[PDB]
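First up is the structure itself, then whatever we jot down about it.
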4 protein chains.
Amino acid sequence: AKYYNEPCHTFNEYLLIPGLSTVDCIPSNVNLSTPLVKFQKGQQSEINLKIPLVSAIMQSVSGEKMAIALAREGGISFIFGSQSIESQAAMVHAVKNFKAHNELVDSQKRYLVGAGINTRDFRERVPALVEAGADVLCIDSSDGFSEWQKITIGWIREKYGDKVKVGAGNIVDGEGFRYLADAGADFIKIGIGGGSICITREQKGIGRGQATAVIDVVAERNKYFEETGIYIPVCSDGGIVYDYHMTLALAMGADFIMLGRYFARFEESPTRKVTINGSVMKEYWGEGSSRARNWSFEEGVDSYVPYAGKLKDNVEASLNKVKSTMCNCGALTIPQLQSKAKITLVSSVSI
Amino acid sequence: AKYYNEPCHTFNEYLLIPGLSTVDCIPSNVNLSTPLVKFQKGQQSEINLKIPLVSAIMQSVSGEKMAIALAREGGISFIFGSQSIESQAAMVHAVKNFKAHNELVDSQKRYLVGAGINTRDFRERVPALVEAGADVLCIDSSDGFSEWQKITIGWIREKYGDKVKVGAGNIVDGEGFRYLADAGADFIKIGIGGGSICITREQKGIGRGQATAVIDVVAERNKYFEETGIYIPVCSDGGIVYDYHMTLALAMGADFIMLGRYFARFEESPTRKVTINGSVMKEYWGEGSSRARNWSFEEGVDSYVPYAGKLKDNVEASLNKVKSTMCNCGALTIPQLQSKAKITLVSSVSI
Amino acid sequence: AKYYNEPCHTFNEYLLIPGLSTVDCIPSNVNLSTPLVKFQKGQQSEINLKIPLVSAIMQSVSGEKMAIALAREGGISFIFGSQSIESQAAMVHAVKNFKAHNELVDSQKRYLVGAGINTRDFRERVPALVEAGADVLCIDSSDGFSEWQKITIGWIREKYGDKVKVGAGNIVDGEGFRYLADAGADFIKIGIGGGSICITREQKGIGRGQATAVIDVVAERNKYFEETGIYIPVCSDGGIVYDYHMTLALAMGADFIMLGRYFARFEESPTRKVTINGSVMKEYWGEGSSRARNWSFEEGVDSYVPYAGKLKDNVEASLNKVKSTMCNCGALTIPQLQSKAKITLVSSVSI
Amino acid sequence: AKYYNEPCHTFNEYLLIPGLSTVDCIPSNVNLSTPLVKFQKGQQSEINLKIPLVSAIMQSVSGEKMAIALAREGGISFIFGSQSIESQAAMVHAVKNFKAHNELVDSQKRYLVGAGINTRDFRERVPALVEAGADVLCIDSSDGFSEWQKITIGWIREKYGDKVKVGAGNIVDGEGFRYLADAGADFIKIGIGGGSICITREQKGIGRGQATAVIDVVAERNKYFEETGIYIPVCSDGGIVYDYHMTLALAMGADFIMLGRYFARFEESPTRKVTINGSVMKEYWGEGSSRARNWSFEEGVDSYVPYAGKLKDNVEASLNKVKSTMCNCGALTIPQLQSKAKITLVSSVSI
Ligand SMILES: O=c1[nH]c(=O)c2[nH+]cn([C@@H]3O[C@H](COP(=O)(O)O)[C@@H](O)[C@H]3O)c2[nH]1
Ligand SMILES: O=c1[nH]c(=O)c2[nH+]cn([C@@H]3O[C@H](COP(=O)(O)O)[C@@H](O)[C@H]3O)c2[nH]1
Ligand SMILES: O=c1[nH]c(=O)c2[nH+]cn([C@@H]3O[C@H](COP(=O)(O)O)[C@@H](O)[C@H]3O)c2[nH]1
Ligand SMILES: O=c1[nH]c(=O)c2[nH+]cn([C@@H]3O[C@H](COP(=O)(O)O)[C@@H](O)[C@H]3O)c2[nH]1
Ligand SMILES: COc1c(C)c2c(c(O)c1C/C=C(\C)CCC(=O)O)C(=O)OC2
Ligand SMILES: COc1c(C)c2c(c(O)c1C/C=C(\C)CCC(=O)O)C(=O)OC2
Ligand SMILES: COc1c(C)c2c(c(O)c1C/C=C(\C)CCC(=O)O)C(=O)OC2
Ligand SMILES: COc1c(C)c2c(c(O)c1C/C=C(\C)CCC(=O)O)C(=O)OC2
Ligand SMILES: [K+]
Ligand SMILES: [K+]
Ligand SMILES: [K+]
Ligand SMILES: [K+]
């Protein structure tokens, strides 16, 4: 077997050490744009988010309303694919034709929207998604280091060339990243086990601390860029517990962040608002729970998250803190933060 | 005194990082066969389990019914030796003559069965066990790094040659493994302290994290194979808390796993089913407890484990998860898993 | 991004190993004097505290009474600047003209007093503070690694030369220290996150274990002294939970210590004494709390600390323990302690 | 300041890895003798304990009855010196003249007994102790790395030469050991902070994990023996929580062990037996508590320990476990254990 010199770590084990803050760095001047899909050196990505946040490919998170609400703030949602092909297409179509600011839109002023796909019914699902107007796709899986993802991406490239963007994952190391990059992925998703509704131990026992995973994949991605001139955006998916974890994920090299629990709390998530002993909550279940697969064990859990109100106010408060921290680190942009951030590990006792 | 460069670790401190999963790797195609006794290079073991699980040499675990139930699924039980020689022989005989699938049987279609022996009355116990039809024996001890085990194995070899298979242990490092290998053991059992009914601290203070023990013994075993051409199967005994710990133990090099608590929960264990406030439990006590030795201190404990029903359904669910994880690691067989597994240590905080 | 070879640590992770205690080292002979502002090699500081303790630049800690009570024992208070310029000046003036022992006074026998200032209204606030008689100033900020502090210090030097002393901070590493030193700071304050009313995680996620911060800044400060002949006193601000943490902070190189919670408990702090179910408490809130800024988030908290009585008796008990420990380390003075202290890290388990 | 490459550890962080157990190693054949005072190479110590246990120099532990009860089993007690010179002498005299097995006696068949002394009234106390018949003395202090201990030992050597044996301490590193060795100590006591009634943190903040302290002092002691031919026995004082900690302390190099709490639980300790809600307890307070010094702070605590009955049965049970573990390590004697023990550190998570 193969072992490692250091144990893996989660975002909670890190802190940012301030850098020189210049007079021109104020939150309002911080630019949170970031690339969504791959491009060659000297070019810009064909799709740039206004904010580095995307909602998870989950039944309890990314519905029609979530996609519109998030696109309006500059991010993008990946409509869950764990439903009928026609149901998913309808949601995508409803978002693209909603208008029939930092809004994320296409050349027709229509909100951008993503859609999750699987390695099984993609021959029928992809065409429907494209026809419906999906701006980008993403293969949704707990272990993307699979020949099935290579086959899926390959089929897409053979029928649509580079006109259809498709993200792949999830992986947690340089090898997995490399495999999906050579396969043609437009962006690679990082993370196995970090999620909130994730009980890694009581499951398969596969995974890696999110911080270690991002740091390792980012180094491979940068190495890959130097060898081929191809820059592949990476997404840190899961493991975000506090707002500052967002800044950490970006500082470590992630171009954008995928969140489930965070967005599930909003009015715009597709779940039921439930009042439990004076507290308003929202339903939240993992895609691995039996509650979701049904569309003696269980890959995820079914629980509740506290109601936080509308997405807008919460995302604004979260990103204001990110912007402020970025200025503490001497960064006016995400690339500058990734370049200048001073990140330290914290001792067990400190926690 | 002699010290080590690194502290020891338990299975809970590790996670598996996925490898390339090929299209041909599906749980149903995973082969869980594994060697039970030693063989020379170029040969196959004379006894191969269909599944890498064996039930512990304990009064509260391996009785007649357990041995039959486990053999039927492909594993083997070691009838406890902490009873009269005639009582143990009767159980062994009852298993071998029960018939008077992935079943583990001999050339006569009879279920395979093991039997534990001690370093004291082996001159009278072994013959009775052999005569009764025991397929394999195993010296049961908390510290197998003993001249007594060498003497016991030697006596067996002098009277039966290599016709009678005998496992030895337990040990936790390369030196202990080496001593038992040169002594002639057919398989060596790893583990001191890991057990569930083990309170190492409040005992002698001897032991080692199970993961570190297995990793160290496996390296010595591989070194031993290269020097002599003799492959000695090793057994990871104790310390298995979750199903994924099984995959970890195998990935680290253990050929098979010995479990006590896990099997004690089944209908087939020889203990009393007790209902405590709406919960059906099963009795479980260590071989070191006064409750067992009686056949001011105490080497083990006497407690309860939750009833899990029949062995079949539980073992199947456990091994399906192992098989699935193996495919995540790109392995269709145990040897392939031991060769390809990527194993990472996890930080204290992560736990 | 930039990473570090070791994780950061807090004061609770360290212990002092005794050195040779000579017959002449008794608590009563221990000298606790220490420099407040910078000086050149071969010289002495223009201001030396009699005891290495200063009260925090906070509304709930450093008022008129605190400043008088602390100066009387040999330390100094920094009147909080989070109030009107005229209100702060009045407090400073009241302290300087209170008389209209180990007392800390100027050549006119008047108690010494400090005053906090900010990087915004300093052009109007400084003159008022100087005119009122403030002996030393200090820029109060969560991240002193800022061009704004450079600008503020520069303005002071252009209008008052080296006649007005001004401390800067807070910083946590050699780079931050270096930036403020070159900027002209008379003393540099260390610490971000350590404070008691600090919830670093649920904030920006910036900071560093106080011990690691002090050790790193002290090494840079000593390096700076060797290169330029300028000795800049450093202050360990926050993170002091127990009396022995004081000895640790000094042993690690800090010239003096800034405390908030510690002093808030005294009769002389400007907050309300509140009786909660038989326990007399004192109010205490951070400068980052909304309760203080008002002069959807929050940089600090608003809580209670147990009443400890008058400052005198408590400070005396605290420093007697420091003096005693110093003798255990073979030190009669702070510089001798910084030179001879043997400091060991403690394992996680030990805690 | 001076730092260390590794953090310190306590006994709870270690486990013993078994060695080869030979047929001749059975508990009954294990020899637990050990040297009490220093000797030259090629010689034997003038005083050898039959068992490596000595009771602490405390008011709540070592009285007349304890000294007799322990000597009868082969150990020795150090009558507490925190009492009048005439009271301590009376106890010593009562023990030496009690008779007016593994018993520890002098050439006159009288029980051996020790007596604690301090660095202040030794000119009057020592003579009284010698005259009373004390077999060995020991300077009792929280920090023995003091010129006062050198002066005390020197005075004893000037008036009695090498006829009066005197132990010194406590120290926790090679430097402290070395200082007391050159000063003439007959044995050196290790340990600061480890004790049960020790709240190191809420005190001076001086100390070191007991295991690290013993390991470091033992290496210095062995180095000292090689340079001078003088073997100085060392005592691991405090930090013993479980029986196996005894085996660890010895394996690490300590010749004998000093215990307070352990012995306080016995019928023979000089404290009151108190029944608290069905549980019989014994009083136990540290020598640093105000309750003891009286013969605003506090170096120790005043609590209760569970009644364990007579010393005999408990010590026998404890040492049987030590002997058994020694055989697991292939040792028939303490020196053999110190030479052959395989000691591993355990991970934080394991605990
Ligand atoms: O262990 C898991 N069991 C599940 O059932 C599950 N469903 C989703 N996911 C993954 O978790 C991410 C969302 O995580 P958060 O709620 O932490 O933001 C998502 O983006 C996915 O990567 C799961 N992980
Ligand atoms: O500390 C111990 N005290 C005992 O009384 C005891 N009895 C058995 N064993 C050992 O534990 C293994 C079973 O462990 P699990 O229940 O964890 O599977 C078994 O296979 C044995 O190796 C003991 N260990
Ligand atoms: O996280 C924080 N939120 C706040 O609201 C706050 N107010 C003050 N400070 C800083 O804490 C120091 C006082 O700390 P102690 O109470 O621990 O002595 C002070 O000296 C400051 O450095 C804050 N830190
Ligand atoms: O922190 C302390 N405060 C006290 O008041 C105290 N009194 C004794 N000792 C020391 O502790 C040893 C006994 O420890 P145990 O009870 O752990 O065996 C003793 O042998 C001493 O080394 C003290 N340590
Ligand atoms: C697919 O959604 C996920 C993702 C992205 C992740 C995990 C996970 O459990 C699920 C749900 C698991 C499902 C629906 C079962 C199918 C499968 O195995 O892919 C995880 O642990 O890391 C990432
Ligand atoms: C023999 O069964 C075991 C085994 C295999 C192990 C342990 C143990 O305590 C017992 C019971 C201990 C008994 C019956 C006392 C005799 C003896 O000492 O052998 C353990 O700690 O690691 C492995
Ligand atoms: C200024 O007082 C502090 C100091 C010294 C520190 C911290 C802090 O939160 C505050 C309050 C934060 C305020 C008033 C908001 C303005 C700002 O950001 O400066 C901290 O974390 O380390 C040091
Ligand atoms: C003297 O008995 C001890 C010993 C041996 C130790 C400690 C201790 O606190 C006391 C009591 C402390 C007293 C009586 C105050 C006088 C002094 O300081 O010596 C400890 O921490 O390590 C070892
Ligand atoms: K900054
Ligand atoms: K895979
Ligand atoms: K000393
Ligand atoms: K052994």
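Using the numbering of Swiss-Prot, the residues shown for chain D are 2-101, 222-416, 428-483, in order.
Looking at the header, which is where the method is noted, we find X-ray crystallography, 2.2 Å.
The backbone N, Cα and C atoms fix where each Cβ goes, and this holds for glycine too.
If you check Swiss-Prot, you get these features:
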type	residues	note
BINDING	D:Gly20, D:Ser22, D:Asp264, D:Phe266, D:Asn460	K(+) 2 binding site
BINDING	D:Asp261, D:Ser262, D:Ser263, D:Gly312, D:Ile313, D:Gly314	NAD(+) binding site
BINDING	D:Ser317, D:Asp358, D:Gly359, D:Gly360, D:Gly381, D:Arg382, D:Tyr405, D:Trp406, D:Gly407, D:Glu408, D:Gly409, D:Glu431	IMP binding site
MUTAGEN	D:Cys319 to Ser	Has less than 0.06% of the wild-type activity
ACT_SITE	D:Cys319	active site, thioimidate intermediate
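Once the Cα atoms of D:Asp261, D:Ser262, D:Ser263, D:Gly312, D:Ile313, D:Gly314, the listed binders of NAD(+), are compared pairwise, the greatest separation found is 14 Å.
Around the Cβ of D:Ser317 (IMP binding site), the same chain contributes D:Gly359, D:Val362, D:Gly381, D:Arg382, each under 8 angstroms and 6 or more positions distant in sequence. Across the unmodelled stretch of 120 residues from D:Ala101 to D:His222, the Cα-to-Cα distance comes to 18 Å. In this structure, D:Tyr405 (IMP binding site) is part of a beta strand by DSSP. Checked against D:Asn460 (K(+) 2 binding site), the recorded positions D:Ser262, D:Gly312, D:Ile313, D:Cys319, D:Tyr405 differ in C-alpha distance, with D:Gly312 being the nearest. Using a 10 Å Cα-Cα cut-off from D:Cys319 (mutagenesis position), none of the binding-site residues among D:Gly20, D:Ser22, D:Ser262, D:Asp264, D:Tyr405 qualify.
Around the Cβ of D:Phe266 (K(+) 2 binding site), a 10 Å sphere holds 28 further Cβ atoms from the protein chains shown. The most densely surrounded of the binding-site residues D:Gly20, D:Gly312, D:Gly359, D:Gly381 is D:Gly312 (count of other Cβ atoms within 10 A of its Cβ).
With a threshold of 8 Å between Cβ atoms, the binding-site residues D:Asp261, D:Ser262, D:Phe266, D:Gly312, D:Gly407 that neighbour chain C are D:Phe266. For the IMP site, whose binding residues are given in the record as D:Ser317, D:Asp358, D:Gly359, D:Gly360, D:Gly381, D:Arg382, D:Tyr405, D:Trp406, D:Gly407, D:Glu408, D:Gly409, D:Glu431, the maximum C-alpha distance rounds to 17 Å. For the pair D:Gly314 (NAD(+) binding site) and D:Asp264 (K(+) 2 binding site), the Cα-Cα distance reads 10 Å. Here the candidates are the binding-site residues D:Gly20, D:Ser22, D:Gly407. The one whose C-alpha lies nearest to that of D:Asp261 (NAD(+) binding site) is D:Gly407. D:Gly409 (IMP binding site) has D:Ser263 as its nearest neighbour among the binding-site residues D:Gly20, D:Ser263, D:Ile313, going by CA to CA distance. Counting only the Cα atoms, the space from D:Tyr405 (IMP binding site) to D:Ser263 (NAD(+) binding site) is about 18 angstrom. Gap check: D:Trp416 and D:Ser428 flank 11 missing residues, and their CA atoms are separated by 17 Å.
Proximity to chain B (CB-CB distance below 8 Å) holds for D:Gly20, D:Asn460 among the binding-site residues D:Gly20, D:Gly407, D:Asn460.
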